[PDB]
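Visitor: Would you mind keeping the following structure in view while I ask a few things?
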Amino acid sequence: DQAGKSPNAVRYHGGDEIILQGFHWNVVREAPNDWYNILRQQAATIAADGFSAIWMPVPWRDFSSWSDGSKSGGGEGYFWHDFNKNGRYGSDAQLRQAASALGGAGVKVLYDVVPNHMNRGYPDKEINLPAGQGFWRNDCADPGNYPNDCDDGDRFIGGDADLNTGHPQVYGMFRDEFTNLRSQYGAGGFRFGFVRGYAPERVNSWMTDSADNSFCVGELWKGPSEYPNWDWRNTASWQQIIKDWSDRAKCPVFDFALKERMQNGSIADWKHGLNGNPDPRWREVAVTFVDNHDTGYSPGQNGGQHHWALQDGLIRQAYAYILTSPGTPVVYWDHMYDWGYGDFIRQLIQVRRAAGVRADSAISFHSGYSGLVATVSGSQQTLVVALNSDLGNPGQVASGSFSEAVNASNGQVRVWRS
Ligand SMILES: OC[C@H]1O[C@H](O[C@H]2[C@H](O)[C@@H](O)[C@@H](O[C@H]3[C@H](O)[C@@H](O)[C@@H](O[C@H]4[C@H](O)[C@@H](O)[C@@H](O)O[C@@H]4CO)O[C@@H]3CO)O[C@@H]2CO)[C@H](O)[C@@H](O)[C@@H]1O
Ligand SMILES: [Ca+2]
Ligand SMILES: [Ca+2]
């Protein structure tokens, strides 16, 4: 494991990580209070599969509950009331045992953190911030969903649970808990959620104070059409918007530009994600993914959230693309361990490592064929990747001598290495 910051000081931890999203939406309902025991038990496997890091669920306890007729949810971590670690995924002691086993197997533990809001109304919680002290967004006039005096980012729904993350006491609180996660729970980095809710610069401060040389990734899911008409972003590309956030927070960013193309464009169009950017400074900060607990399905209740899921017909193509390309890839728990894409992903992880593909490796796209044809310059080998393509052999598009590395999905997924 390579451990530094990028040339622009972005915290991509060497640019060589391969992350597993360590949970699905329905885990708290499917294996109540047992998740950490399960992960503890799977540690050796996760490490054997080739993952360098695991994205853990929010460790802060969440006893929330909601019902929207058919749909219902709560307890997943995103509506926490406390920093207490005895929540729906397991106890404090089990968490420590899981983190210790993962770390012991050499898998860095990244914690999902939600600074934007908290379960304000929760009757019994250890964190009680009164009103009238500027601790809350609604302590100030709130015209709509844009920054106000008590909150420099968007709000979550009504904004009534939004914290003034910039308040010295709120900043501090989070800052000490991050430090806590690092010293007592083996945290190797963080996943910042709902980054549109507070300033980018604040994530950099938190990273600076608590875990400067660690890995971080921020979730910025906000289209151009969501910015005011006068904002440069209202007319920017998805790439530009996420790139900008990355620049300010000094953290890699989830590639929603790639996700958007996978959903709305054809496969040839996948070259328009951040990870396909010709400028190394742009592609090395992209954290690529096929689906997460928000966009994808999950085993169990309601099929999970499935807000923007990739149809089954592009799953193998999608994993072949992120696993062989620039940016830092993330594998969703379910595709790996529930749905049987495990052996296929294991092979692609081995191909990526053997070719020495990393965050900044170059990528060149070929246009004389159907599908997506790309040449990836790994530090150890060159790969030719052909997805849903009429390409016949690697020599038609690359110089050198190639061997087959992967041939799946009836020739729809083909990978060759020099
Ligand atoms: O008091 C604040 C608000 O409280 C009530 O809001 C409810 C929402 O209506 C529910 O839909 C739900 O929200 C979920 C959300 O649906 C779910 O997707 C998840 O979101 C995370 C996301 O997974 C994650 O990746 C991340 O980065 O950010 C998202 C936001 O944290 O979790 C949410 C929280 O459980 O629950 C809330 C709270 O129960 C109320 O209806 C509102 O009117 C009120 O403003
Ligand atoms: Ca690394
Ligand atoms: Ca906010």
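Chain A residue numbers are taken from Swiss-Prot; in order, the displayed residues are 22-439.
For this deposited structure, the header notes the method as X-ray crystallography, 2.0 Å.
Every residue gets a Cβ built from N, Cα and C, even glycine.
What Swiss-Prot shows for this protein is this:
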ACT_SITE  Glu240  active site, proton donor
BINDING   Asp22, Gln23, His34, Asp37, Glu38  Ca(2+) 1 binding site
BINDING   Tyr99, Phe100, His138, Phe177, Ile178, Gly179, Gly180, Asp181, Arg212, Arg217, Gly218, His314, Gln326  substrate binding site
BINDING   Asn137, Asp172, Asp175, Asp183, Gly218  Ca(2+) 2 binding site
MUTAGEN   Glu240 to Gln  Abolishes enzyme activity
MUTAGEN   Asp315 to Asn  Abolishes enzyme activity
Visitor: Under a threshold of 6 Å between Cβ and any atom of ligand 1, which of the binding-site residues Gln23, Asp175, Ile178, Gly218 are retained?
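Guide: Correct list: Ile178.
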Visitor: When the Cβ positions of the binding-site residues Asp22, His34, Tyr99, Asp175 are compared with the atoms of ligand 2, which fall under 6 Å?
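Guide: Correct list: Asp22, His34.
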Visitor: Taking only same-chain residues 6+ apart in sequence, whose CB is under 8 Å from that of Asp37 (Ca(2+) 1 binding site), what do you get?
Guide: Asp22, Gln23, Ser73, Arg379, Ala380
Visitor: Using DSSP with the three-state reduction, classify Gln326 (substrate binding site) as helix, strand or coil.
Guide: coil
Visitor: So around the Ca(2+) 1 site, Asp22, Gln23, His34, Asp37, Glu38 aside, which residues have their CB within 8 A of the centroid of those CB atoms?
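Guide: Those within range, site residues removed, are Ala24, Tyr33, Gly35, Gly36, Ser73, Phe236.
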Visitor: State the three-class DSSP label for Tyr99 (substrate binding site), counting H, G and I as helix, E and B as strand, and everything else as coil.
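Guide: SS state of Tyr99 (substrate binding site) = coil.
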Visitor: Hey, does DSSP put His34 (Ca(2+) 1 binding site) in a helix, a strand, or just coil?
Guide: helix
